[PDB]
Amino acid sequence: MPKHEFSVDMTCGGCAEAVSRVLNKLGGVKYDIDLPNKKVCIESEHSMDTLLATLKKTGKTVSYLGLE
Amino acid sequence: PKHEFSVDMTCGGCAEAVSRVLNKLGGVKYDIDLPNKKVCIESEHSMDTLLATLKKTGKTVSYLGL
Ligand SMILES: OC[C@H]1O[C@@](CO)(O[C@H]2O[C@H](CO)[C@@H](O)[C@H](O)[C@H]2O)[C@@H](O)[C@@H]1O
C-alpha cells in the first residue's frame, strides 16, 4: 500500500531492464520506472529498507525521494 | 584463476554498476570490456559466488570459461 519513490541513476534502457529484473525477483511490488528522470516508484508492503537494498543490488547509485 | 563472463552491459553506466558490485564483494581483480560485453575476474572466490554477485545486478550473465 505504501507508495515509495527512489532516485536510481539509470543511463540507458539496459539499466532500466536490470532495475526491472531485481524488482521482479523480489516480488510483492508494483513499480514504475522513469528512465529519463532517473526515478523509480514502488508500491509495496516491503519495508523501505528492503526496497533500498534491492535497488542497490543493481550496482547503481540509489537514493530515497520519499513517500508519495 | 581468471574467469570470463558475458554480461549484457549497454552503456558506461552498466560497466560502472558491475564494477561497484564486484568492489563490494572484494578480493577481486577485474577488467571490463563494454563493446564486447565481457568481464574477466581473477579471485579466490568460487565460481558460484562470482556468478551470483553478477546475476544479482539484474543483468543477463553467462559463464564463458577460464
Ligand atoms: O540500451 C542501450 C543500448 O541500446 C542500443 C540498441 O541496442 O541503442 C539504443 O539506445 C540508445 C540510448 O542508450 C540510443 O541513442 C540509440 O539510438 C538506440 O538505438 C545500443 O546502441 C545501446 O548499447
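Numbers in chain B track Swiss-Prot; the residues on display, in order, are 2-67.
If you check the header, you will see the structure was determined by X-ray crystallography, 1.8 Å.
Each residue, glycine too, has its Cβ placed from N, Cα and C.
Per Swiss-Prot, the features are as follows:
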- B:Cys12, B:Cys15: Cu cation binding site (BINDING)
- B:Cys15 to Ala: Impairs Cu(+)-bridged heterodimer formation with ATP7A (MUTAGEN)
- B:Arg21 to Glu: Has no overall effect on Cu(+)-bridged heterodimer formation with ATP7A (MUTAGEN)
- B:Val22 to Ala: Has no overall effect on Cu(+)-bridged heterodimer formation with ATP7A (MUTAGEN)
- B:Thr58 to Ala: Has no overall effect on Cu(+)-bridged heterodimer formation with ATP7A (MUTAGEN)
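Nearest neighbour of B:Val22 (mutagenesis position) by Cα distance, taken over the recorded positions B:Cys12, B:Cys15, B:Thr58: B:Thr58. Figure note: comparing Cβ neighbours within 10 Å for the recorded positions B:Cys12, B:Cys15, B:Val22, the maximum is reached by B:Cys15. Non-local contacts of B:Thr58 (mutagenesis position) by the CB criterion (under 8 A, 6+ apart in sequence, same chain) comprise B:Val8, B:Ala18, B:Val19, B:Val22. Across the structure, B:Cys15 (mutagenesis position) and B:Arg21 (mutagenesis position) are spaced 10 Å apart at their Cα atoms.
B:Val22 (mutagenesis position) falls within a helix when secondary structure is assigned with DSSP. The Cβ neighbour count for B:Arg21 (mutagenesis position), using a 10 Å radius and every protein chain shown, is 16. According to its DSSP assignment, B:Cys12 (Cu cation binding site) is coil. For the pair B:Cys12 (Cu cation binding site) and B:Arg21 (mutagenesis position), the C-alpha distance works out to 15 angstrom. DSSP gives B:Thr58 (mutagenesis position) a coil state; it is part of no helix or strand.
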